[PDB]
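For reference, the structure is listed below as structure tokens.
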Amino acid sequence: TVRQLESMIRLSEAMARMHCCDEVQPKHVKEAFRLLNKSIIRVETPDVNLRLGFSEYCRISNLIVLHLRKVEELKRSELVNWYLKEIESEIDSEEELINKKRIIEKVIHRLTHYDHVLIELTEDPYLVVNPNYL
Amino acid sequence: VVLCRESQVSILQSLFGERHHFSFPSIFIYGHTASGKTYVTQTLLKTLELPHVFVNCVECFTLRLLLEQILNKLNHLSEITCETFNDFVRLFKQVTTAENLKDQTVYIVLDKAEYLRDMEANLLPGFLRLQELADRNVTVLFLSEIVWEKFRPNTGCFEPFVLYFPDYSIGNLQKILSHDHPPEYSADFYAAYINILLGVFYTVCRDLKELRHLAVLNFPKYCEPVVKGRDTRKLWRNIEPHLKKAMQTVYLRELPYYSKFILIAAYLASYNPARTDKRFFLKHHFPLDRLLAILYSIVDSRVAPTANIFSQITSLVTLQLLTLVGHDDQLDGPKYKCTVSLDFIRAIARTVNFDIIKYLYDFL
Amino acid sequence: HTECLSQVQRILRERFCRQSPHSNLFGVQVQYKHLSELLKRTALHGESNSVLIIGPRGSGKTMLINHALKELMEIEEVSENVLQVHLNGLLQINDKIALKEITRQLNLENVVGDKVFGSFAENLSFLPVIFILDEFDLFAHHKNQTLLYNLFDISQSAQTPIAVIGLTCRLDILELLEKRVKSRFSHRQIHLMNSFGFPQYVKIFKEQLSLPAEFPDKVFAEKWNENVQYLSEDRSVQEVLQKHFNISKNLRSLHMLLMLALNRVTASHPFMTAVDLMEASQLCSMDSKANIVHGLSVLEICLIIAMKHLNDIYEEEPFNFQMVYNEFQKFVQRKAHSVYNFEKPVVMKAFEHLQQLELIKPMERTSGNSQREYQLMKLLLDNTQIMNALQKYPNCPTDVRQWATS
Ligand SMILES: Nc1ncnc2c1ncn2[C@@H]1O[C@H](COP(=O)(O)OP(=O)(O)OP(O)(O)=S)[C@@H](O)[C@H]1O
Ligand SMILES: Nc1ncnc2c1ncn2[C@@H]1O[C@H](COP(=O)(O)OP(=O)(O)OP(O)(O)=S)[C@@H](O)[C@H]1O
Ligand SMILES: [Mg+2]
Ligand SMILES: [Mg+2]
């Protein structure tokens, strides 16, 4: 009900106060939307095959799908280069960079050949989004 | 020709050996629907040029038909009519003595064998041990979709050699689909077509026949943009919505006035427990009479019990919308069941301007 | 070279596939001695006897009779006076057909007559002939056991000598007979059991794959005998033999395994290898259910996992299509935006296909009154089987695997 809307506003304001920001930004809204949605929650998500967490897997999938869908209105190497450009704010060492390259290569391959969300079109194959992913 | 089928062919050829050699009395081959059991064995038999009789169990729904067809085809390979299995054995022994049938193995291919267990009790055991009884260098093959575990009789019989046809994969399916490319365009064009089609539909439809049928249907729309004037992006953008519309249907390929009220009343009677009926219809606080009372309550106008409403009831029963439960002779206490989907009843209520959800006890 | 390989292939195929007679007999000395002695008594004199032989299927029941007949018929001119009749429970299912076969084999249709007349006193009044009865148990299920009673009566009568031999796999053949025939049945029973140890099984395997002394090439035969002798003590071959001996002691399975092993014998490999026997044993011992599950698709796997969850939550209770559909919808809705947007008809078709493959069976079958929907279904699989099959699935997605684990 409207009470949940007021709670959402309160949560956004709390996020804004946490970051010492005089104005509220949509990032806080996106953050609070998950917390309001989750409800039933496990202790810990299991690992996914070097292992990676389910939340990070979903985050990478969402980012790559959003970028490809935005560009729709690409190439494998170009997309990897974009991702590494976007994540430069977190990597601080060469080892972390090579780890990130390994992870993104593995994730793109896994999406291409297991989850079928990414479709290959014919060393630099074209990648397209399966038209039934929202 | 056969593609991605080389292990099984080699195994069968090794099993056969030479013409004068003997083989197993019974081989039971099982696999999936699109494994190609009929294609591979028939092509192999044609290539090796062996005396073989091909039989469909479904066509021979009676024992006499089966035996007569087998005997007639075998004679044509070299009129005869038989009635009992022993007579069939004797006539088979008589007919197998031909010079062309002297030192050669005789093969009886049976397909769709799943019905054999429903024909006769002793027919399957007799067919299993045919080589012992005839003693005339005879081999019998089985093709089926059910595992051998369910074909075992209670008394137990001569165990056939069991064989499995491997399931298909992405590469095998792509190769098979790309073999029969149309001559009017490049092979790589059809390969890309097969690639995108598999990337779209492999999740659900793995049937080779079905996927090939879909490709045949959808190719003309695939080839339009280039005719209109190797542009992968252009073709994909032009073609995606049509593929989505096609995927909407993978395996699929106005009542009278009072009839609508009868149908909705029947649905209410079926899916609403009797205890709550008055709670929904009595102004103050399944058998035919309950249906009549509910109909009288729902309709705002006074409806006379003309025979035409009973004719409507019987017509609805005939149209397989309402199922009769009780005995047909008992036409004073009849029982009915409603078999209409909920979406259909909601649509008809919308066309009637009636809100059925307000009366459904389960939803409340 | 090639000709020798072809000849040995023919000989071994005849030995295994057709079960041609062989002088070698294993652990059946006393039984065969008794049976041959009694056959000689029944042939050289006018005395009558009735015997039943009980054993598991494939234990060489027919071999004893065939060897005894080939041993004793050619002794003297008694074979001229002796007549043999063979009746099988599978071919003759009715007493009329049995009477027709008896008349035709005895070549008395000219004496008796050609028409379908039910009178049989032509033979009965006229009635040394031996009878062999394969699948003796089936005759006991006839309406009145008339044929068995008449055979026992003429055996006990003082008109003509008749010897009756029966074969049975059931151990309770005595209780399937009526009191009268049981009283008139001479309680003569022979039991055929595989009463021998594992070393004797190894000796049987070594002897069975041994070339006979009548083969043309002698040095090749000696080399073959040395090769099989060497392969006898190889621990992989002994492991395979131990596995099959634990499974079943029947010689028919051993013959089948040896035939399959010999199938992989070519010119480049004239002599077998332990790896060949390992391959044959692996080929003979694979489960069909796991293969069938492996041959499925993604949607069927999801439906099966939902079915397993239903069986776990509701302990040993049936189910229908609607509950499975509802919980599949729950699974696809909890996940944010996974690509599983399917409508009702396609899932219904998948369920129909699953029922067609006979992994799911209805209870108290009826049609018309109940649709395919709202029908009580049950699963015919075990949880460990599903887990093992899912482990070997080629391209199982992560989401469905974790849902299965949950
Ligand atoms: N391995 C294969 N190589 C080439 N063509 C194949 C192969 N498998 C199947 N096909 C083709 O697919 C067609 C349909 O396969 P089927 O032979 O009907 O499959 P099936 O295993 O016989 O299943 P049933 O018994 O007919 S329901 C065949 O007529 C072939 O043209
Ligand atoms: N004691 C034995 N000595 C030699 N060979 C044996 C012995 N017992 C069984 N066998 C062999 O086992 C194989 C299978 O026996 P079968 O003849 O098929 O059984 P069976 O006698 O026909 O019994 P049923 O019930 O009629 S199938 C044959 O090749 C026999 O030679
Ligand atoms: Mg077929
Ligand atoms: Mg036998």
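Numbering, chain A: per Swiss-Prot, residues 617-665, 713-736, 743-791, 807-818 in sequence.
Looking at the header, which is where the method is noted, we find electron microscopy, 3.8 Å.
For all residues, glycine too, the Cβ spot is worked out from N, Cα and C.
Taken from Swiss-Prot, the feature ADP binding site applies to A:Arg619, A:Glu622, supported by a large-scale study or a structure entry. The DSSP secondary structure for A:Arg619 (ADP binding site) is helix. Counting every protein chain shown, 7 other Cβ atoms lie within 10 Å of the Cβ of A:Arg619 (ADP binding site).
In sequence order, no residues are near A:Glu757 (mutagenesis position), counting only same-chain partners six or more apart with C-beta under 8 A. A:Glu757 (mutagenesis position) falls outside any helix or strand according to DSSP and counts as coil. For the mutagenesis of A:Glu757 to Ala or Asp, Swiss-Prot gives this note: Impairs interaction with CTD1. The structure shown keeps the original residue.
What Swiss-Prot notes for the published mutagenesis of A:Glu763 to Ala or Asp is this: Impairs interaction with CTD1. In this structure, A:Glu763 (mutagenesis position) is part of a helix by DSSP. Residues near A:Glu763 (mutagenesis position) in space but far in sequence (CB under 8 A, at least 6 apart, same chain): none are found.
Per Swiss-Prot, mutagenesis A:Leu766 to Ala is noted as: Impairs interaction with CTD1. The local packing around A:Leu766 (mutagenesis position), expressed as other Cβ atoms within 10 Å of its Cβ over all shown chains, amounts to 14.
Looking at A:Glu622 (ADP binding site) and A:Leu766 (mutagenesis position), their Cα atoms lie 42 Å from each other. Each residue contributes its Cα atom, and for A:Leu766 (mutagenesis position) and A:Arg619 (ADP binding site) these two points are 45 Å apart.
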